[PDB]
Structure formats: C-alpha cells, structure tokens
Number of protein chains: 6
Amino acid sequence: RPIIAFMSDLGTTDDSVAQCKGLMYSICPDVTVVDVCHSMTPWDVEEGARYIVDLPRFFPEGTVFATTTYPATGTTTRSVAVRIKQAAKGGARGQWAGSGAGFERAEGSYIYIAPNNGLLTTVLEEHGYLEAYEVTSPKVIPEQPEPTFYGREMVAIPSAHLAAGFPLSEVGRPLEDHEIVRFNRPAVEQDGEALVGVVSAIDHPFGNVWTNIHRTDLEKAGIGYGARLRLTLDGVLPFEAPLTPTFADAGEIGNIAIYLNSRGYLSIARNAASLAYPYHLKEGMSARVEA
Amino acid sequence: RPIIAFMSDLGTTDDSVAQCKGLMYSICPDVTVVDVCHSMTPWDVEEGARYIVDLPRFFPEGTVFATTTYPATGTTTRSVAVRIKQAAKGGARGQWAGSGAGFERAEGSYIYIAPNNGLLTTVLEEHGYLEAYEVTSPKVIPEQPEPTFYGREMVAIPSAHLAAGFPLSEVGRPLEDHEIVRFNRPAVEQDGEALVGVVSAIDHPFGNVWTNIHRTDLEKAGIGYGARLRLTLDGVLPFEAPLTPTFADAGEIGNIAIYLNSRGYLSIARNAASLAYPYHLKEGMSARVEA
Amino acid sequence: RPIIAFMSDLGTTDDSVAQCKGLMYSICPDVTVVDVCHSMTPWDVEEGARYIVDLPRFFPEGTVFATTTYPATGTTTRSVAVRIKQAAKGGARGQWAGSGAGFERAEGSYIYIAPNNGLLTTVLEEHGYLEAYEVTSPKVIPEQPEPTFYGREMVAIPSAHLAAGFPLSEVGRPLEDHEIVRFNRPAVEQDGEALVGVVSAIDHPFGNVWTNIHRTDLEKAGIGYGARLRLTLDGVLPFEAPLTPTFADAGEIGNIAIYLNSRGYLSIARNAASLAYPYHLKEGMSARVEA
Amino acid sequence: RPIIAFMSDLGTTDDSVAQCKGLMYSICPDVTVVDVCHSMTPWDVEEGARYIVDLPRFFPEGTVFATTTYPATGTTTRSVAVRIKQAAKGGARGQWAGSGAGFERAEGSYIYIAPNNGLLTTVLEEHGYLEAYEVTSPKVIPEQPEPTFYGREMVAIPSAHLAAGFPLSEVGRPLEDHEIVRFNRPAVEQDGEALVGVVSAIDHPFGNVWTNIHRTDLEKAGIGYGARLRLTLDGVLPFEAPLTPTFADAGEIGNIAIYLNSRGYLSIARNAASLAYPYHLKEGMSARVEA
Amino acid sequence: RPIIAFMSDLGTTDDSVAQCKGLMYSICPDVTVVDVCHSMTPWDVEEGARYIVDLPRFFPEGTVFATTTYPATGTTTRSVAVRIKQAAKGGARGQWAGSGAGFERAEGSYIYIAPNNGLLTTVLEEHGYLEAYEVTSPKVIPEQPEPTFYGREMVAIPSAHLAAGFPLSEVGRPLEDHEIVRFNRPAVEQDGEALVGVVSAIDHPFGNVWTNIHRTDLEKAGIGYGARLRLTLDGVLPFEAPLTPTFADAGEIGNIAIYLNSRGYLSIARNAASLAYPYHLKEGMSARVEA
Amino acid sequence: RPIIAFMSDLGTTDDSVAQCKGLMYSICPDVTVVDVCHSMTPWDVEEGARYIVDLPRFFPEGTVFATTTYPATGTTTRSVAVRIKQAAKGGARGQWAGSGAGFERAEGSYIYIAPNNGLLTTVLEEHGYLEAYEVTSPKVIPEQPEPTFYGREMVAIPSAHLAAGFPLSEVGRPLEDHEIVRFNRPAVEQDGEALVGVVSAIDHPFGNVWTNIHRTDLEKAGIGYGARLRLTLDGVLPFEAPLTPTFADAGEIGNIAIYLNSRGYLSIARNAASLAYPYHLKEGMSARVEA
Ligand SMILES: Nc1ncnc2c1ncn2[C@@H]1O[C@H](CF)[C@@H](O)[C@H]1O
Ligand SMILES: Nc1ncnc2c1ncn2[C@@H]1O[C@H](CF)[C@@H](O)[C@H]1O
Ligand SMILES: Nc1ncnc2c1ncn2[C@@H]1O[C@H](CF)[C@@H](O)[C@H]1O
Ligand SMILES: Nc1ncnc2c1ncn2[C@@H]1O[C@H](CF)[C@@H](O)[C@H]1O
Ligand SMILES: Nc1ncnc2c1ncn2[C@@H]1O[C@H](CF)[C@@H](O)[C@H]1O
Ligand SMILES: Nc1ncnc2c1ncn2[C@@H]1O[C@H](CF)[C@@H](O)[C@H]1O
C-alpha cells in the first residue's frame, strides 16, 4: 500500500537523498517513495511551501508527505507531524484531480511531517488540520541523531514509521496551534482598482512568470477571462494582453500570454518562448495588474 | 508488474512531475513509474524524440511510454496513443539488449502516448505501428482539463489507465496515418565523397559530440572501423582520427576519438576529457566527414 | 523485495539511466531501483567513491550497489563484483543508522558491482570483503556488449541478475586482492602543529566546504568540540571559529561554522548561507587547520 | 596647429594605435592627435559611421579625421580622402557647438580619410562634399604597405601628410560619386499609426537605448515633448512615458525616461540607472513607438 | 602653457569625450588635454571624487581640472568653478611629488570645474578653497545647452575658457559655502582598540583591496610598519600579516601583504597575484583592523 | 618636440597614469606623451615586451620609451635606462615604416627606461644597445619614492628628465651586460617536418591567433605564400589553409585565413569574423604547423 512523497533541499548530486530512501525501505519494506523535488533554494521555507501545498489531491489516501528544509538541524528543535483535514483548496466546487470528474479524497487522509519552522504554513492554511504532534519518541527518531542531518533523522526516518502504520499520536505530545511555527504571507493589496503583489516564482524550465495574485483576488475585482489587462512587472514593464486560458491563445509563437496557472494564480509568459530568461526577470520583483 | 516510462519537458525543480506520478499511482495502484528524463529543451519536439526512440527493447513487454512536450496545451488538440510494431530492427542497434544474446521482444508489445505534435515521428519511423487512436474518452482524460497542463491531463492520466489495462481501442477514434503529425528529418547529403550532416546533440555530461550521420550512411560509403577520417565541425573546426569502437582507442587521455555511439551514429569526443565544452561546440553546427 | 541502489556518471538529461533501469526490471521483475545519484564529475573515480562508501548501513540487507563511472568502456576490462564484510565503519558499537539505537546489519549482507578501476577503493578499505569475482559470464553480461556503454552492459545488467538471486560466485573467476585496482588517497600531512589536507568536496547545493581532515587527525593534534580553530583555505582565505557540532551554533545567519560533517570530516560553512559560492571556493584547494 | 582626430577598430590593448600615432608625429611634427575612440565593433562599418558623423562642428577648422575599420586590408582597394562641405547638420541657423551661440564653421573646412568601404556614408549624406580622391600616391602611402595593417598604411600615414599641408588633390585621381561605396540605411517603417525602427545602439557605459527613430519621423506622426508614448522593444518588453528633454524629468531614480538624445533620436533610459544591462537589451532589437 | 586634466563618466567607446576635446582645442588652441580617466561608475560621485582629489600636486600650476559625472544634466542646475587653496593633503611634512624633494606648488594655483553635485567634496576638504562661483555666463556656456550633455556644455566648454585665461570671477555669481553641495563621508570608527571601516575600492587591474582606514587613523592607534595586524574583510576573513611598505615584503609570490597605498590608506593584496578577483571581493564590504 | 611613449600595466580606470603624465609635463614642459597601452596583464613581463619591441621605427628619433610593469616595486631594485642601437633590421619587418620607402632611423636614436626585470629582453635582442645605466641619481628619481608606485617614481619621472635632455650617462652607473635581467624565450622546435611553438597572443579585439612561429622559421622550412598548411592548435583543434598575405584571401566571410601578421609571425584568423572567441582559444596553447 504505502506511499511516501519526499520533498527536500538536499539536492540530487550526492548520496543524501539515497540515505533517506534506504532507511524508508528498511522501516517500511512495502513502501513506494515518490520524489516531489530536491532542488528548492536551500533554507527558503516559503519556496518549499509552494512545492508541497497542492499535493494531497493528486495522491492516494494514506500518503505521507516527508517535507524538509532543516536549517535548524542539530538544535533542540523537533519536527511536527500533522494530519490534514481537507484534501482540496476547494471542496465546494470540488476541482478534484484525475479523469472523469476527478478522484474525491476523504477528509483526514494525509499526514505531513516537517521541521517545525513554518514550512507547513500554507498546507495548514489551505487544508486545515485535525491533530498535530511533536516528533520526539525514540521509537521513530534516532536516540543519537546526526547533528547536521535532521532531514534524515527527524523527517525521513519517522515518515517511514508513519507509512508503516505507527500511530500518529504516539510520535510525541500534542502541539497547541500557537506552537506550530508559521511565516507571514505578504497579502495582495486591493489598491485603487488595481491589485499590487509580487512575482512569487519563475516557472522553470519555461521561464514563465508566476504572481501571488490569485484567481480569487481577480474575481474580487470582476476580472475574468477576456479582460484586457495591464500587468506591470518590476515597476516599469506594462505588459498588455487579455486574460486567456492558455499560452497558444496569444497567437504567434513568442507573443505575450496573460493567464491563470494550474494553481489559479495570475501568470504571464510568451507563447512557446521564454519570457523570464532573456530579460532576467526574477522572483520578488513587484507585480501590478489593472484592467 | 505494469511500468510507465515517463519523459517530459517539465523539469525536476518543482512538483509538476510529482502531480503526474501521484495520479499514475492513484489510477494504477500496482504501477512502477520509471523516469526517462524531464530535462529536454522545452518545446523542442526533435530533441524529445531522441530520448524516446530507442526505449522499447530495454523495457519489459507491455510497458507504456508517456512522452510529452506540450506547447499546444489547452487547445482543441488531443493526444495520440499508438501500439508500435517492432521493438528493434530499424532500431535494432546490434539487435536485442540484455545479457547473453539479449532479450527478444514480441511485436506489438509497447504503447506510446503523446501530444499529436510530431514527438513520435522517429518512434513510428523506426518501429512502425499496428494501431493509433485519438485520446478523447472521459474514461481516460479529465472532463475539465487544466488548460496549461495537458502533459498531466492528456498524457500522464491516460497513460495510467492504459497501464491499468484500459483497452487501447476505447480511448477514442482510430487515426488515419496522415492525421499523425510528423516532423521532417534533414537528410544526410553527399557532397563529392564526403557526407554532410549536423551535430544532432551534445552528449551531456561528457561533452561528446553526436552527429546525424549513421553507421548505415558510413557502410554505404565503404567506411568502417580503422578508416582514417576527417571530420569538420562548424565548417572550420576540423578533426582527424581513425574510426574506432571506443574512447580509450585514442590512447592518451584528451586525444581525439572518432567512433560510433550506442545508437550507431558517427560521433567525436576526447578520451576521458570533454570535447564540446572547452570549445563551446553546440547542436545544429554543421558536420562533414570524409575518408 | 530486492533493491538495486544505482550510482553513475551518466547524468539525468537523456535516456541512458532509463535504458539501465528498463533492463533491471526486465531481469528482476520485483526489483526496486533506488537512484543514489547520476551527477558525479565524469571519470572522477575518487569522487564517485565518496557517494557510495557509506551506503550499506542505510539499506536493507541483500541490497546490491550498482556503481559505475566507466572511462575504460569497450576495452578488454571486466567489472568486479564483491560481497563486503562489515556494514558499518565501526567494529563493536557499530554506529548504526535508523530510529532508536539504529538498525544493525549482519556481515556479508551487501554486494557492490563496479568497473575494476578503483571506484571501490574506499568501500573495500572501510568495509572489508568476503569474496570478489571478475564479471565475465554470458549468463549475466551481453555476448555482444555495446562498446561505449559498459555502465549498462557490465554493471546495470549483471547487478539485476545478482538482485534476482544469481549466485555471486558464478559471475566469473575469483579475483586475488592485487587484481582489484585501487587509487591512492592523499595523506593529511603535518606542518609543525598545523594539519594539512585538501578540500575534498564542495557540498552542493549548500556551498559547505568539506575537507579530508578527519576527526582522528584532529584528535592526534589535540582538538575536540569547543576548540578555537584557524582554518586556512587555498593558502589565502582565512577563517576562525570554535569547532561546533552544527551550523546554528555559529549564532547569526551568515556567521562561520567550523564543524564535523555527517561522515566525521572537518568542514566549514556559513550558518544558513553559502560559503563556497560567493568566494568561488573549489575542491582540491589546500586546507590547513591548527588549534 | 594641425589636428588629426583618430577613430578606429584597433582597440587599446596593444601597440597598434601607438604605431599609427608615432608615424603621425614623424610626418607632421607639430600635430595634435585626438582619439575619438578605438573600441568600435570590429568590421562594423555602420557603427563606425555613428562615431564620426557629427565630429566636424566640435573641431577647429582644418582638422583631419582619420577614420578606419579596414576588413579589406591588403587587397587592391585604396582609401578615399574627401573634403566635406557643410560642418553642421543644419542649413541656415546651423546649430553650432560651443559657448554663446556656438562657433560657426566655414564650408569645406574638414577632410576625412577612410577605407572606401562605406564608412563615410553618413558623413557624406549629412555634410555633402566638395572633392574626393583615391589615395594612391607614394608621397603619402608606403610603396610596400603591410598587408594586414591598411588602417596604418592607407589611413594613419596619409592623414598626417594631409595635416602637414600636402595638397588633397595630389593624393591620387578624383573619384566619381558612384565610385564612393555606400551602405544602405534601413528605413523606419509604418505599422498603422506606430513607427517601426530598430535599436541603433546601447549607449555605454550608461545602458541607455538609442533608436533609429528620428524626431522628424515622430513629428510626421504627431509627437513632440510632453506626448504620452508607448515604446515597445524586441517585440516583447513594453515601456510607457511622456517624451521629455532629459533623464531627471522621470522623477525618482530608476524611473523610465523616453527622450531625444544629443543627436536628436528617440531614446529610452532609466533615470540615473541602467536600462539595457539588467534586461540584456541589445542593438538590432526592433523598436516601435506610438502616441 | 595651459593644461586641462579631464575626468568623466563618459566612457571611451563613443565620440562623447572627443566632442569635449574638440571644443577645448577650439576655445584654447594652445591647450594640452590630459585624460585622467573616463571609466568611473556612472553617477557615483564618491568614486569620481577619489580619482580627482590628489591630482593638483602632480600638475603644473595653472592647470584646470574638468571633472564631471552629471546625472542632473538638463535641469536648472549649474556647475561650480573653484580655486583651491593648498595643493597638498599635507604641506607641513610636504610630501611633494617629483624627483629630489619634489615640486612645491604655490597656493591658489588650481581650478576645478564640476557639476554642483558633491563631486568636489573631498577636493574642498583636503585642499580648502579661496573662491567659488556658479557657472552661468553665456561667455563660457552655450545659450542653448544640449539637455542630455551638461558634461560638455557646463564643464568641458567653460574649462577651456578658464584655461584660455577667462577670469574665474566672471563665470557667474560667488557661491556661499553652504550652496556647494557635499556628500557625507562615512567616518572610520575608533571602536575598542580596533578601527572599523569599509573597502573603499578594488584597485583594478591588480585586484588589490583599498580601505578607507587612513595612515592618520593608524597613527592614532600607534599602528606603524612592523605591527602584526588582523584585517577582517566582509566580517568573516581575519587576514593576518605585519604592516609592510610594499608587496614584495610578503615574500613568496601570492602571499598576503598588508600595506599603505600611495594615498596612505590601509590596503591588502597578494604579492604579484590578485587578491580580490579569485574571491570576488567588492567595494562596500566591511573592513576591520586590529593589532 | 620631445616625445615619451608610455606603456604600463596601470590600467585606465583610475588616476595612476594621469599622475605619471602630470609629472612628465611638469618636468619636460614641451613634451608630448603618447600612450602605447596600459592594459597588459599585470606582472606579465613577456606580454609587456611584445607591446614595446617594435615601436622605435614608428617614432621620431630621440623618442623615450617609458615601459613599466613593476612587481618588485618598493624593493632595493633600480630601473635600467638603455640607448638602443638599430631601430629596424632584426626588427625590420620589411624595413622602414612610413610613406614611400619608409623613414630610415639613425642608429642610437631611442632610449628605453624600465624596471630591470627582463621587460626589455626582446628590445635588446632585436635592436642591440650602445649603453645601459642603472637609474639611481636623485636628480632623476625621488629621494623618498612611494614604495608601491615605482612605475611613477623609477620610470615615469626619470623618463621625463631624459626627454628634457638630462644626460643619459648621468642617471647612474653603467650596467654590465650580465646585470641586465633577461627572460628565456622558448624556441620554435622541429618535430619531423613540422614546426612546434605556442600561441603567443590572442589579437584583441579581433580574436586573431598569433603564434611564435616566425617568417624566418617558415623560410627555413621552404614555406612561403601559397603553401597548403595544416596548423593544429591545443594539440587537437586543427585547421587547414594556404598561407596567404591577408584575411580577405580566404574568400567568404568567416573562412579560415592562415597568414603572416604585421610582425611576420604565423597567425590564423577567420575572414572578418572572430576565430579565438567562439572557441575560447587562449595564449599558451600549443601550435604546430606542417606543409
Ligand atoms: N550551511 C548550512 N546552514 C544551515 N543549515 C544547513 C547548512 N547546510 C545544510 N543545512 C541543512 O541541513 C539539513 C540536513 F538535514 C538540510 O535540509 C539543510 O537545510
Ligand atoms: N510559455 C509556454 N508556451 C507554450 N507552452 C508552454 C509554455 N510553458 C509551458 N508550456 C507547456 O505546458 C506543458 C505542460 F503540460 C509543458 O509540456 C510545456 O511544453
Ligand atoms: N569521452 C569519454 N571518454 C571516456 N569515457 C567516456 C567518455 N564519454 C563517456 N564515457 C564513459 O562511458 C561510460 C558509459 F558506460 C560512462 O560511465 C562514461 O564514464
Ligand atoms: N540614464 C541617465 N540618467 C541620468 N544621467 C545620465 C544618464 N545617462 C547619461 N547621463 C549623464 O549625462 C551626462 C552627460 F553630460 C553624463 O555625465 C551622465 O552622467
Ligand atoms: N599586488 C601586487 N603585487 C606586486 N606588485 C604590484 C601589485 N599591485 C601593483 N603592483 C605593481 O605596482 C606597480 C606600480 F608601479 C605596477 O606596475 C604593478 O605591477
Ligand atoms: N580577422 C580579420 N578579418 C578581416 N579584417 C581584419 C581581421 N583582423 C583585423 N582586421 C582588420 O585589419 C584592419 C587593420 F588595418 C583593422 O581595421 C581590422 O578591421
């Protein structure tokens, strides 16, 4: 049965990920380990959060998410293990993933285990949670953990025990909500008739530009598909296009497309060409949209 | 038991491949998903084709190849699913892969699913095909596909249904041969006694240079192992060596080797040193060979 | 539930690794193939050695390590397959990986198969071995091996037979110890009271700097945690810090940490910042430490 | 007090320019040699033309302009020496450089000597000429000219004779107008109401962007200072600002200024910040402007 | 007689400097124009200041310094022309430049003309001044100055009139001290027994590192030649060497030298090797020195 | 009348060259200072030598060459001043430079002043010398020279005294031939019928490749214009062309030209395209030529 989906900042150029995987198979012989990605900017908890927030709906119920960037490795800190509530960001207008009308996922069906450093901020915000525990029991972590490798000791190892059916509530004491570290999410400001945000990510390998201006932020301004937009990046680049569902709607190869990405965020790209790379556009640059 | 071998342009820096994998495991619980590669130049159909053309003889019979670069994502286009004819000859490369005399593969034993954009051109050229269908049935694709993610909606998802035993002929209507998009492959030309082609790829991470001039094109010119060759690249950057089976035949480390790569194409390298990188050699550069 | 742990210099940008995996599943249908890494500097046998030496204690007993950089591909050379003795770097007390007191591994529980080019030098040094054989039998390698792809022919293929239960002693004749190629490891020398070694690796993606100076070399010079050290790199760039167990011990983000890495070697880093990248520090640079 | 103003593509990293200067002082002992620049893109005759076209009005009457990029060096080609007619780009009213109302320059007061390769195209277009001669006399060029250094042999040397008072008409035979090589200057075209030109130069070291769109092209489309413009570069990157006389008119540091450069062409910049460098803007990129 | 020494941010890749020089020769036919440098970081008034502060002692009395970075070009601002008082930074213990005991320079013997933007801050601080005037008279600037080229209109042109003997006090009205724009010079902090400053410049082309910690700051701490220093750059690099007069005092090529540069500022270098380049050290990095 | 031609490693990015010039004009009021170049690789005596060896025949008789890279600055070393013998033959290059039959220069007509570090090795080799003196007299150098600026103190300053007519023999004691430091010049070797040398320089800004294989070395091998040559660079990167007088003889733009440069050395280029830059060719690479 069991699946662990594994996301880290460990990279793919040495044996760090393999050591974690070896231990997952040692503990839970029948496990399937699925890599999410291992390439996140080291120590960038906000970036790590983006790669793990929308996973549950895509995976079978009972999947465990081992998600780790651990700059506090070797300190007295301990990981948090949480059972999430709802698999969607939606649920009302479902938008389940899969063929047909998609695969509906039951509530309380996924566990995340992570450093208690805010990595799970958006997971908890979008999904809610039913229970959360500090990971302390020597049944699921080493008695003598390697100081420089808590991703392995405090995330990979216990994730496999959880996958093998170790009761969640036995990993350690319950954590009160305020004991779960969170980062602040800069809010999209409803300025004038415009919405002012940032570039949240460059979408590699395509060089598409993703903003933190969500479809729900747009709905709030009556902005829908077909609306002629001005999207200004870095303060000085007033891109102009209608909001369209996809890249090819821009027509000629290389033409600008303003669109909603697969997370429902306002994005901008060229049609089958890279927008970000030629002009060295970067995450953190300002993004303003108006109709 | 069932395997899906997965090749895309999605990269390995975010959760895109993982969303596809989650759904593959959801649809076909027993499946093994094997990554081919996810690093191809985005939208480069010809490059993608080289990563998938010679896979079948390496894989167990019944393997499904989910192969996708999807620049027409979100348009009315639909994927093609094809059952190939021969696993080897035309893509023999000796003949069968494996220990002893190799593993003979029965005809009609492999399915590819891909955008209908020419990605399968060389697969069909080298292997032939027995049947081909448009992928349209809501039993195997979403009713509301994400406009910007047809790699997931129109390839990953239906590949998993096929792996799970969904009948190939039920995915949609049969496609006539002319309805399968193909790209043109530039021909190897004869100019005097010399064969003129191009650098087809730089072989990373080694910096070996691979041309589109084939063993069969050399055999047609009376050229075999031992022949003293002059291989000019970029019109001006020439090289001279005998055609040898392997790198070490060049003698000293760094010496030039002209050889046949594992696909039987005329190639050039330095012995345990990078040829392409120090001189910034690139794909698309002209390549002329003469005896 | 057989496992093959697979380390190569083949990269992950083409189908080379996938060809190997396909053949592994062909030969041993119930196998799990775990990637160690495929990104090592091509032909660098010393670097490859570092990624494979400490794997056994993390993996279930019976795991086969297919480990290959093969610059002598297509020559009369043949691979070596060895069953190692001790899984840990320790004798009694062991230092075992996993939850609780870790998971002890029985002696003789792991097989490595590799080119006979010195890649296994440190594996043999740290673990010892019980038996070693030349890999020559056409039951486990191709009768007509592709000259430029011995990593596939002479490592991937036979590793899958071994995973499948093919008897190790039947792959070919026993090799005497002197017939197993070794590289020499450069000694940490003494310059008065200063220890003199090299930078053995830049620890990507973090930019931590690992030296070949071991805890044991430090102890003989009178150094444990808390000792004020001067660490000079490249005979130019000086750093000073106490030896601490981990990064956050340095205090402020960006502060210098001098520590022992997860393999017990003297290393240097910035706390949650890259040391190596801004100063363009590289492997092979001299490293001198003194109390 | 003769002056030679000297512009070449010879660079300033070796002794090439110094060899030319030595010979200038040898031939015309009282000369002052003024460097224009020596950094032009080698062999780019259009670029060289831009650095020399507006020089005469700044210089004392009788100045000789030695201007040379000479890719046809060592061929049977010979230089052209011309006495220009009008010093300014203007007729009556002139637009003279200097303090007060500027310094008027008499007609026929300046000589250019250059390869006959089109380098003087715009000088002749903007200034007209009174007389033109092929440079062939052994009184003013070497009898045995260095084949790879015609910039020295056929430009520097004869320019110094001319500065010294050698009669222009004696350097060789008169050239008819059709015998003076010209390049064609690409026309600013019309796309509806938008003007369409190119980026003619990146203005180093500031990263300002100069277009080939002239004030006169703008006037015919109904545009003077204060006009709100949309300027699109490279068919991708859009900017919007009023046309202003100078950089600081943009307000804040970093703000976009669209202005007319000191040669009267439509240009774009950031105020006391580089525009071109962060976005990697280059010469030859399309430039479209509309009111 | 007259000399103009010319320093600007105009670069040496186009005709901007030449246009200024042409006009200088037009106005003052007997002038010698000496380039200081034209390569300063555009708009960086503090950097420009460093290239012009120590010039007077090296030049004949009566020399005019035309010094210009003019980001306020085209505004209502006007240049300042000042007669400096003392040619030295010293005078007491002379340290005149030249052979023998050097060339003593009379007081009031040099004029600077510059934008009134703080470029002359250090000139006025180190030398004092006797008179200062706003440059407004149409006898010495154009009646219709080119908006984008005040370096030419408001500095080069009037500098030549001044060189030709135009009375300084006739350029325009006297400026009161408070009307002369100045920048703040971050002070070297006498912390503990240490002195905390910054890297003021990387000394190209050598890659030596210059600090703003002056010889007089060192004298204040009893630091002289022979003192064993710890110089920490960027917070984390405790360089250690005695203060020595020159590079070769460090011994072996590549060894660290801590020294006083030719302006009397604490500097650090390698002996006949670049310190700054290999480790990408930069201006603005912190610099702390202690004995 | 008097000229100083000035070559250094001081660069053109700060006021170092200008301080030298100021003093030259102070000491010798009538002087003209001609820049050779200031861009040489710092401390590279062999490179500096190439920029100064062939200057004399270009300059008026009585010219002083102030040539300095001074890594031993601030040591007890003292400069050497030498009067050379022959201006040309041995450095003829045809013979005399200039119009007609060129300008014959009398023997003993040029003085070089330089660090005694081998910078003048090839000057003395090609021109011979009549007298040489150590530069020690306080009449021509400072009594208290700046330790880090001997380029100024021990070259610039005394060069100006020499230009001003200070007797050469009064600068200090005569130096015996053995007291003049020389560097070793690697010899062009014969290997079979082929001549083996090195790339002596990349000819910036063109990317031409210059070797140390001379016209005389070719003339000794029976090689003249028209000879079909094979020129291999970096041991592996070979090229084939006839020896031609100039670039355009190669025909099409971009075609390979093998030719003799203006110093008579075997060189290779592309016709009006850069050879060195696209392929990252560098000085010090091996160069072998055969007919
Ligand atoms: N230099 C570092 N500073 C802080 N944390 C680091 C550093 N290098 C690696 N790490 C963290 O170690 C964890 C291993 F468990 C990884 O997740 C890194 O974030
Ligand atoms: N900017 C883009 N233009 C056209 N297609 C794109 C672009 N960015 C991503 N894609 C395609 O989306 C598919 C997801 F399924 C990927 O295969 C990309 O080819
Ligand atoms: N250019 C090369 N020289 C020597 N060995 C090479 C070269 N390119 C690839 N290889 C080796 O081929 C093996 C394939 F099995 C890889 O492991 C490479 O080390
Ligand atoms: N983009 C610019 N913003 C502000 N000033 C600039 C810009 N580009 C050039 N300049 C200034 O123009 C002056 C010419 F007189 C130069 O000194 C530049 O500083
Ligand atoms: N870091 C340096 N080591 C040795 N010599 C140097 C260094 N930096 C500059 N110089 C020499 O100082 C001379 C000034 F006259 C220059 O010619 C440099 O060669
Ligand atoms: N490789 C070259 N091809 C054509 N012309 C060249 C090349 N290298 C230098 N030159 C020209 O030589 C002239 C010397 F007078 C320079 O102006 C270059 O344009």
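Chain A uses Swiss-Prot numbers throughout; the residues present, in order, are 8-298.
According to its header, this structure was worked out by X-ray crystallography, 1.9 Å.
Cβ from N, Cα, C; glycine included.
According to Swiss-Prot, the protein carries these features:
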MUTAGEN   A:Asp16 to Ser  Loss of 5'-FDA synthase activity
MUTAGEN   A:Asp16 to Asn  Loss of 5'-FDA synthase activity
MUTAGEN   A:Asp16 to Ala  Loss of 5'-FDA synthase activity
MUTAGEN   A:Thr80 to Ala  Weak 5'-FDA synthase activity. 2-fold increase of the affinity binding for S-adenosyl-L-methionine and 4-fold decrease of the affinity binding for fluoride
MUTAGEN   A:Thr80 to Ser  The 5'-FDA synthase activity and the affinity binding for S-adenosyl-L-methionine and fuoride are similar to the wild-type
MUTAGEN   A:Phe156 to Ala  Weak 5'-FDA synthase activity
MUTAGEN   A:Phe156 to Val  Weak 5'-FDA synthase activity
- To the nearest whole angstrom, what is the C-alpha distance linking A:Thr80 (mutagenesis position) and A:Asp16 (mutagenesis position)? 13
- Query: Does anything in the same chain, at least 6 positions from A:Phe156 (mutagenesis position), have a Cβ under 8 Å from its Cβ, and if so what?
  - Reply: A:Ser23, A:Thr80
- Query: Once the chains shown are all counted, how many other Cβ atoms turn up within 10 Å of the Cβ of A:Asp16 (mutagenesis position)?
  - Reply: 23
- Task: Provide the three-state secondary structure of A:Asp16 (mutagenesis position) computed with DSSP.
- Result: coil
- Message: In the three-state scheme derived from DSSP, which category covers A:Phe156 (mutagenesis position)?
- Response: coil
- Near A:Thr80 (mutagenesis position), how many other Cβ atoms are within 10 Å of its Cβ? 24
